[PDB]
Amino acid sequence: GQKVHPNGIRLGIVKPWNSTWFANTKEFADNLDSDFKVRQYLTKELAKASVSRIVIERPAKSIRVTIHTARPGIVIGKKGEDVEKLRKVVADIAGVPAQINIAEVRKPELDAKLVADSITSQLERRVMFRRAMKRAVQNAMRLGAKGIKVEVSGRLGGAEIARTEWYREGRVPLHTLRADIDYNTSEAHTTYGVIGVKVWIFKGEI
Amino acid sequence: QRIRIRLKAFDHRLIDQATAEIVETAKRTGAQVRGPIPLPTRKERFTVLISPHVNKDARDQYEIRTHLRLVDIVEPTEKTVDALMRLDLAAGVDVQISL
Amino acid sequence: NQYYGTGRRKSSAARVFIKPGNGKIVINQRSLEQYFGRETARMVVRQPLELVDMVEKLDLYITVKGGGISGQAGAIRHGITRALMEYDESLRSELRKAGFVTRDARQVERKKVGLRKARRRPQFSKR
Amino acid sequence: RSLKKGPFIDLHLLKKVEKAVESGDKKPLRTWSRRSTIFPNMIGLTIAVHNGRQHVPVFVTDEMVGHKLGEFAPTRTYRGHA
Amino acid sequence: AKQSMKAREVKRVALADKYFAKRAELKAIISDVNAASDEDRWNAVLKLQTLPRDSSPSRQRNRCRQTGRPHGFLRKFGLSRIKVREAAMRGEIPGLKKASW
Amino acid sequence: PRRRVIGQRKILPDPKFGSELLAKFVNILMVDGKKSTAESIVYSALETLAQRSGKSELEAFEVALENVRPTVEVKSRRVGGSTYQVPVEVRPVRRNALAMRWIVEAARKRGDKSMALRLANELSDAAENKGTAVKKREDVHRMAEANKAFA
RNA sequence: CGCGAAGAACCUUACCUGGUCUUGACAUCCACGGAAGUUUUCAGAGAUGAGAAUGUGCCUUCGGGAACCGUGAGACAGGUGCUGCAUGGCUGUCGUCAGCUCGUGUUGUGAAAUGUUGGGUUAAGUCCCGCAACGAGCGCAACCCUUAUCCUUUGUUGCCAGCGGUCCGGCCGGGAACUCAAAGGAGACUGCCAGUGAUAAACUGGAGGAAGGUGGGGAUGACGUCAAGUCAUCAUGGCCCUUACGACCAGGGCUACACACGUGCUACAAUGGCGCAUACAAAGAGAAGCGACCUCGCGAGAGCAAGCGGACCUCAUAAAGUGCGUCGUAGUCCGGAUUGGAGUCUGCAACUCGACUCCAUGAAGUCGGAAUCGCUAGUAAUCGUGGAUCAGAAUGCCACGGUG
Ligand SMILES: [K+]
Ligand SMILES: [K+]
Ligand SMILES: [K+]
Ligand SMILES: [K+]
Ligand SMILES: [K+]
Ligand SMILES: [K+]
Ligand SMILES: [K+]
Ligand SMILES: [K+]
Ligand SMILES: [K+]
Ligand SMILES: [Mg+2]
Ligand SMILES: [Mg+2]
Ligand SMILES: [Mg+2]
Ligand SMILES: [Mg+2]
Ligand SMILES: [Mg+2]
Ligand SMILES: [Mg+2]
Ligand SMILES: [Mg+2]
Ligand SMILES: [Mg+2]
Ligand SMILES: [Mg+2]
Ligand SMILES: [Mg+2]
Ligand SMILES: [Mg+2]
Ligand SMILES: [Mg+2]
Ligand SMILES: [Mg+2]
Ligand SMILES: [Mg+2]
Ligand SMILES: [Mg+2]
Ligand SMILES: [Mg+2]
Ligand SMILES: [Mg+2]
Ligand SMILES: [Mg+2]
């Protein structure tokens, strides 16, 4: 069977949105697409800087983007030329001026986006998927996570027939709406095709 | 005169505190504050197909609620207008003022 | 004094004021016979004032909003019930047995995706 | 149908037809404009109107004025089933 | 993909605000009986045709902004149904949560 | 109805008389949720029986009702690929229901102008033990006492 | 099989005929020549080919560097081309069915078993007893949204009970009671009382209560099955095309028609048709938008033009219903298909191929073979209203109330 997106079903209950602007239907679509462009940028130029979340907020006529990252030193750089070389182009893309803030994620092993990125980065380095999956799970569980489960799918190890292989540990009550569920997805582009990775991390209720 | 303030937001807690921030900063300059009144919320609904191809009965239904608050000020001293035009609230609230 | 009652049915809402000692039933500044053309609505509104009997012992000023004929009639019944319960405070026990006190909570069911109505399903056929 | 506030005809067809009635009738006038009203101005000239692959020649009689050109060039081939 | 379709669409958008919503006067105004009842209105009706076949607001297909899909468009977001769903679940459209009433 | 056994649902009396039986009659006559239409038709037919051929105005209905109410029915029970028609006693409420349904369906298939006077004729001849509702009863009986051996 | 398509006249469009282009319609880099835009000129169906006018931003750290245009040569662009039986992502389905497993222990040479079986009970692997098992996980239930009762706060654009006035309209003064609006809080738990039950878990009944035993509805879809569906949303491994399977344009086609099937709408009438009068809704949408009043038109509509980014203005006078009259069982004063004439509006443009109006025409059809579908209560049946898509174009889809 098909599942509901576990972040979408918890929006407004325990999980907040990644954009917190208001707009009438006049400027809603263009706000949305310029947000898409900024997000595509701050995805693809901070590739190896371990960014997990990009929160866009639009006061009256200008933007501020908060970048959650595990490795703040590279997105803050050498005295800070780099958030300048980023906001000078984000104000370029969104047409309004811009401000940039940088938040640190202190345990990068308890975030589904970073764990997914880690596993796909290893899968593109030609590493056995079993080792990636089990190391992710044990590293996440030894740091206080109440549960985790990872799932990889599609031509594992160059097989001709694709397979789905998942590893669970702890407690992941996806049907509980109180549950603090951190979920994310990534894709690894190898020489045999795409391999999909999904990661669920449960940290507690309410 | 009367000054009229309309607040629109996508969630009700942010707009609730924003209306607070307004109505006590209006009493801070010693002004009479009429309201705040909750006007009816406007909820726009959307219904989308969820398969990429040929699956007409499988659908998702979403909605956006817009919450509307109204407050009138009826005894403005000169230090009430500036005292309302200097105020800092987070990005979710859209304010419209009417002279 | 006024003795007041609020009553509600499917989508209607009725407010009822009762005064001692006269025989006017007036609803929306109209007679009962001018408003409800159907004698079943006229019967439903006179129900609570038949066990709680009167000749012309209290007059009642009613207004109503929303719904149709049956909804408004039921709302007025419920409002009369609540008002006279505020009036006497111990006609409650026999009104409970008449079923006049329970707010009828039957609302119209929503239309659901894939269905032609709330429950009516499209015609199925094996092939 | 169309509003009485002006019948429709193209510019190139209009100029081709005026110059053809000044210059005497000619080649079947090749056209693609199946949407143009037939005017009184070209009774007698032969217009070959496009039908998708060919140009069907039509000789405009006075009964045709007020109709469209495409009405006289069928676009679909069909002659029985079996 | 068919990138060329996206190129056609953006060219139509640009060329259409190039001419119309600026020179609608050739039809919105001169067609008026108070503007003309004679050769002027006819000359305008024939002038409306030498403007390119494009430049009408009635030739934009109104495609998606990310994939360029013709069908399942939603004017409120500017995206197809597939993209609005995939982005709404991720939490990027403000205030858009799953409805159940 | 495997598990969840059901109680009953309330029904209002009739404005004009205060009967539940006749309120059942107009629910069975109603079509499409047009209650006003059915009340009009049934009052129009019943007074047309009363002062044209009849008694105190509620009695004139029950006398026609009793002579079409069946006392025995047929219900079928399977063997391994045979079903016996076993005669069974009919319960009071089902007796009234069957009578009312047969009267309404006999009145529906006549050839006169109104529905009120069709109902009128059918009830009048049900009072006289003829028509087609009464013979519906007679032949449901006939078949019940033809299978009298399977009791 | 009213499925992708939430809306094919052009466009969309991927197809056909013809006319055309080859570093290209879309992107980066190189070299040279021109700042970009302007606004007319004749040919051509159009894509495409031929003059006048012009700008000069910007620092020059004065060679030019930044935007936009043209030409040249290449890396390359481009592909809705094939493979869903190479894949990711997403979806249907059994099925909201109550199941599916694991750790340690124990039994068996072993595949495996136990637990998960048994006695009761439940909507439920729900819960309680017993038991070589002891515990845990994903599912069930709860947490979420909405509806049904009450309380507190606030009171306009929403409300009018008590008051004054009135042009008799909450419309003015005014009131904060009531409906309502939307924040917060309370309430239902087998909680209470009897009986049955294995001193059980739970079942029947009663009280109180707006609501009683999951109160109603929704969201929520376990491990897996069908090499199920999609390479034409997107992404992607491999294969293929590279003066064409890429790109531009005009016209046509996707609307054909001997037939067969699926899903709908309108009828065959009197529980009705027509004419006049007159009641009672909910939920929505609106700035290249909704468009009132008044005047013209039989009508679709036209002219003029206020208000409204909206509890204020507009869409927008709900229909079934009720009262009176007529028709009197007919192929009809039922039905409204088909066709002829005259029009409106949207749009460069309604031939192929739009919707609507008026006059005329008035097929079939008199309740439907074998057979087959949906529904357990505000449900079925029926009656209207709104929205998305959308220039225009619903009997479809998604929502809302009335009667019941
Ligand atoms: K057309
Ligand atoms: K797949
Ligand atoms: K074991
Ligand atoms: K491929
Ligand atoms: K065509
Ligand atoms: K249909
Ligand atoms: K059919
Ligand atoms: K006729
Ligand atoms: K439209
Ligand atoms: Mg309904
Ligand atoms: Mg369907
Ligand atoms: Mg269009
Ligand atoms: Mg089992
Ligand atoms: Mg066992
Ligand atoms: Mg359990
Ligand atoms: Mg056990
Ligand atoms: Mg109050
Ligand atoms: Mg559940
Ligand atoms: Mg297959
Ligand atoms: Mg296939
Ligand atoms: Mg294909
Ligand atoms: Mg074409
Ligand atoms: Mg088709
Ligand atoms: Mg007949
Ligand atoms: Mg059921
Ligand atoms: Mg109908
Ligand atoms: Mg509708």
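By Swiss-Prot numbering, chain F shows 2-152, in order.
Per the header: electron microscopy, 2.4 Å.
Just so you know, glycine gets a Cβ as well, placed from its N, Cα and C.
Sequence-distant contacts of F:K36 (mutagenesis position), defined by Cβ-Cβ distance under 8 angstroms and a gap of at least six in the same chain, are F:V27. One mutagenesis experiment named in Swiss-Prot is F:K36 to A or E, and its note says Defective in ribosome assembly.
For F:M116 to G, Swiss-Prot lists a mutagenesis experiment annotated as follows: Significantly decreases affinity for its own mRNA. Its own atom aside, the Cβ of F:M116 (mutagenesis position) has 20 Cβ atoms within 10 angstroms in the protein chains shown. For the recorded site, F:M116 (mutagenesis position), the DSSP three-state label reads helix.
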